[PDB]
Structure formats: structure tokens, C-alpha cells
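Student: Before I ask anything, let me first share the structure, which is written out below as C-alpha cells.
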Amino acid sequence: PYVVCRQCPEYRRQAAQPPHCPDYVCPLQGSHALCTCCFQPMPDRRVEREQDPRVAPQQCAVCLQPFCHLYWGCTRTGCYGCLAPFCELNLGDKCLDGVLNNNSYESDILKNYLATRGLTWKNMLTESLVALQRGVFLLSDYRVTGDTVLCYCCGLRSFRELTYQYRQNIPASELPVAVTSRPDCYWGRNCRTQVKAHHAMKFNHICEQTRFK
Ligand SMILES: [Zn+2]
Ligand SMILES: [Zn+2]
Ligand SMILES: [Zn+2]
Ligand SMILES: [Zn+2]
Ligand SMILES: [Zn+2]
């Protein structure tokens, strides 16, 4: 496929098929990759970067897909900045929506907790990343740190796990009594019924699956 990117040489540009009517410069032997976020081609400089840390990262270190954001700035409605060190990743203004088990009732309790104290999702992440680094909190992508360079999606995923543990560590006396009165759901955090408003309001889902007595 003929590909022309922001950094392709002018002679390549003019040689493409015309439309229908009613510092770096890509070399000839070089290849392009499509940014996973915006689908725009960029020069594929990953191999070069393996022996040259001066080249900007072009992939998520968790999922290993390519992203253009650190390389030359990505732009798309919906993209907040799709590749960044975890501690600097922009998760967007609505990152707390359904942040707990995709459960808006549990999420809103948390939002209230934070709003009450003037805390932002940012302060909460910062505090969580401290616990993570000491081994107090854990991640499924267990080797991720605040310094890991990753994508919006992989960062969001670990942010949900960290946020869950943050919520878990809030004392029951710091939450409305309307919250702490609710009985634990037998099925705990992975309950499938909690996407229904009535069940979600009635039972607490910040807990683990009930096994024996
Ligand atoms: Zn190019
Ligand atoms: Zn990723
Ligand atoms: Zn992009
Ligand atoms: Zn992007
Ligand atoms: Zn339930």
C-alpha cells in the first residue's frame, strides 16, 4: 500500500493517486505503522529505538500496540493523549463514571466521597500509586508502575483496579450511613446483577464473593 505520513518526503506526496472529481524524513526502505488510536500512519521507528533511547516511544509497554501521541502528538475527538507514563496519563473528565465495577451507584458514592473533601481523581490516583509502589496495592498487569508508558485503555484498566482498592480502604465512618447500612451482595464485586439500579442500590458490592460460611 502507498502510504503518505506527516513526515514523508514531498516527492512521495505528489506521486499518490489523485482524488476523484464530481525534523525526521521517512527513507525509502523504512516502514509505517498505523496509530491504534487515530488510525494515521507514522514512520515505524521501534526497532531503531531499541538501541536508541532518543527516539520517542511509539507503543504501549503493556499491550504493545502502536500509538502516535508521544512521537508527534495525536489528535482525535475522544483522545485525551493516548500514550503517556501512567502517572501522567489523561484519563478524561468522566473517568470516575462507572469506575467501580461499571456500577454507577457505587461510583457515585466514591465521587461524593472525593467531592466532599475537595479531592480529584488525580489526587486519588497519586495516593494509589504510592500504595502500589510499596506493594500495598496490586495490579493484574502486575509489573506496571507510575512510570510505565502505556495507552489510554491499559491505563484506564489499571486505574479501575487501583480505584477499587482505594475505595476498599475508606473507613465506614467516613461514608454516609445510607451506604454502610446495605448488606453485602453474596456475589461480591463481580456480581452481574449490579448493572441494574435497584440491585445496585440495595446491596453493597465493595466486597468479595461469599464462599464458605
Ligand atoms: Zn512517512
Ligand atoms: Zn495498551
Ligand atoms: Zn494517533
Ligand atoms: Zn490518540
Ligand atoms: Zn449483586
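All chain A residue numbers match Swiss-Prot; in order, they span 424-445, 473-663.
From the backbone N, Cα and C atoms, a Cβ is placed for every residue, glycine too.
Pulled the feature table from Swiss-Prot, pasting it below:
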MUTAGEN   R632 to A  Abolishes poly(ADP-ribose)-binding and poly-ADP-ribosylation by PARP1
MUTAGEN   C635 to A  Abolishes poly(ADP-ribose)-binding and poly-ADP-ribosylation by PARP1; when associated with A-641
MUTAGEN   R642 to A  Impairs poly(ADP-ribose)-binding and poly-ADP-ribosylation by PARP1
MUTAGEN   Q644 to A  Impairs poly(ADP-ribose)-binding and poly-ADP-ribosylation by PARP1
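Map these features onto the structure and tell me what's around them.
Tutor: Cβ-based neighbour count (10 Å, all protein chains) for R632 (mutagenesis position) stands at 15. According to DSSP, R632 (mutagenesis position) is assigned to coil rather than to any helix or strand.
Neighbour count (other Cβ atoms within 10 Å of the Cβ, all protein chains): 21 for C635 (mutagenesis position).
Other C-beta atoms found within 10 angstroms of the C-beta of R642 (mutagenesis position) number 8, with every protein chain shown included.
The Cβ of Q644 (mutagenesis position) lies under 8 Å from the Cβ of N551, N553, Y555, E556, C635, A650, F653, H655, each on the same chain and at least six residues away in sequence. In this structure, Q644 (mutagenesis position) is part of a helix by DSSP.
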Student: Where the model skips 27 residues between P445 and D473, what's the CA-CA distance in Å to the nearest whole number, could you check?
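Tutor: Here the endpoints' Cα atoms lie 37 Å from each other.
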Student: Taking only the mutagenesis positions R632, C635, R642, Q644, which have a CB closer than 6 angstroms to any atom that belongs to ligand 5?
Tutor: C635, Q644
